[PDB]
Amino acid sequence: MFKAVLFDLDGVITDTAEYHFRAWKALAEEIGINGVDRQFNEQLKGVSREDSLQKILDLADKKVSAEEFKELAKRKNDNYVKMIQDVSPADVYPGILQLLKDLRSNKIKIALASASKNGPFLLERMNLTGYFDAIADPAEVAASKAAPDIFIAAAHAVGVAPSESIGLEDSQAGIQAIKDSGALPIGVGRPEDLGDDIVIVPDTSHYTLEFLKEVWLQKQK
Ligand SMILES: [Mg+2]
């Protein structure tokens, strides 16, 4: 049976994406650009901070100096760090706490395999830190899209081979990263968005220990 579960943060454990939307909107207002709304924020999903900022400037066909660009980018991040002080245990997605408890009670290792620069802080805010055996550090290993490195680091950090591990992800490039790590992916979301070949659940409430087991046993057969 699998010895570890490697968790993505955003889309699996919780939603960081709403706080980002509020950070960008605050910057947009602050510099006087209309049109940053939930509809527009959807075009920032999986987009770099620098690309996202450029798209916001494009709303007013605005050109800024490289130094100004850099200061706006920084301020969005400051806004974000400010927004996320309100993260709490109410942000934890359904099923996730029970899963962590069940994994832990069965001595299965729990690692975070996230590109989030605020991972440890966010796990603290959500009161999940005690369940986590390691957090892979994205500053040390490339967690840039589809790189298995973050997943490989997360497995190793709890003393297992990726081959002994399940990875949970909500994005196609996440699922690819898990596969190239040698871990077994289980996706959360819509068939249409993730892939033909992999097991997928429609939401995090379906991530149960019993279900992960059944999937591990059907990989092995
Ligand atoms: Mg994600």
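Header says: X-ray crystallography, 2.0 Å.
Using N, Cα and C of the backbone, Cβ positions are placed for all residues, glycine too.
Annotated active site, nucleophile per Swiss-Prot: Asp8, in sequence order, evidence recorded as a curator's inference. Look at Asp8 (active site, nucleophile): DSSP puts it in coil. The Cβ of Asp8 (active site, nucleophile) has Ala113, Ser114, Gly167, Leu168, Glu169, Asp170, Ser171, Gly174 as same-chain neighbours under 8 Å, each 6 or more residues away in sequence.
Swiss-Prot lists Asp10 with the feature active site, proton donor/acceptor. Cβ neighbours of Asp10 (active site, proton donor/acceptor) (same chain, under 8 Å, six or more residues apart in sequence): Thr16, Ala17, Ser114, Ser116, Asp170.
Taken from Swiss-Prot, the feature Mg(2+) binding site covers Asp8, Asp10, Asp170, and the record attributes it to experimental evidence.
Of all Cβ atoms in the protein chains displayed, 12 besides its own lie within 10 Å of the Cβ of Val47 (beta-D-glucose 6-phosphate binding site). In the three-state DSSP reading, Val47 (beta-D-glucose 6-phosphate binding site) counts as coil. Residues annotated as beta-D-glucose 6-phosphate binding site in Swiss-Prot, with experimental evidence given as evidence: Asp10, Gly46, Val47, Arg49, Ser116, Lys117, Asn118.
Cβ neighbour count for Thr16 (mutagenesis position) (all protein chains, 10 Å cutoff from its Cβ): 21. Swiss-Prot gives this note for the published mutagenesis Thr16 to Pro: 500-fold reduction in the rate constant for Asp-8 phosphorylation by beta-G1,6bisP. 6,700-fold reduction in the apparent rate constant for cycling of the phosphorylated enzyme to convert beta-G1P to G6P. 13-fold increase in the estimated rate constant for phosphoryl transfer from the phospho-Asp8 to water.
Where Swiss-Prot documents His20 to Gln as a mutagenesis experiment, the accompanying text is: 8-fold reduction in the conversion of beta-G1P to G6P in the presence of beta-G1,6bisP. Mapped onto three states, the DSSP output places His20 (mutagenesis position) in helix. There are 21 other Cβ atoms within 10 Å of the Cβ belonging to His20 (mutagenesis position).
For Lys45 (mutagenesis position), the same-chain residues lying six or more positions away in sequence with a CB closer than 8 A to its CB are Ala17. While the structure shown retains the original residue, Swiss-Prot records the mutagenesis experiment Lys45 to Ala with this note: 20'000-fold decrease in catalytic efficiency.
Recorded in Swiss-Prot as a mutagenesis result, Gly46 to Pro carries the remark: 100'000-fold decrease in catalytic efficiency. With a 10 A radius on its CB, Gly46 (mutagenesis position) counts 14 other CB atoms from all the protein chains.
Here Swiss-Prot notes a mutagenesis experiment, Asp170 to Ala, with the remark: Impaired, but active with an increase in the affinity for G1P.
Less than 6 Å separates the Cβ from ligand 1 in the case of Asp170, drawn from the recorded positions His20, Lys45, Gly46, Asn118, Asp170 in sequence order. Within 10 Å of the C-beta atom of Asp170 (mutagenesis position) sit 20 other C-beta atoms, taking all shown protein chains into account. Surrounding the centroid of the Cβ atoms of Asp8, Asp10, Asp170, where the record places Mg(2+), the chain contributes additional residues within 8 Å, namely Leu9, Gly11, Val12, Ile13, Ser114, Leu168, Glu169, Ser171, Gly174, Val188. Sequence-distant contacts (6 or more apart, same chain, Cβ under 8 Å) of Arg49 (beta-D-glucose 6-phosphate binding site) comprise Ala73, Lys76, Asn77. A Cα-Cα distance of 12 Å separates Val47 (beta-D-glucose 6-phosphate binding site) from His20 (mutagenesis position).
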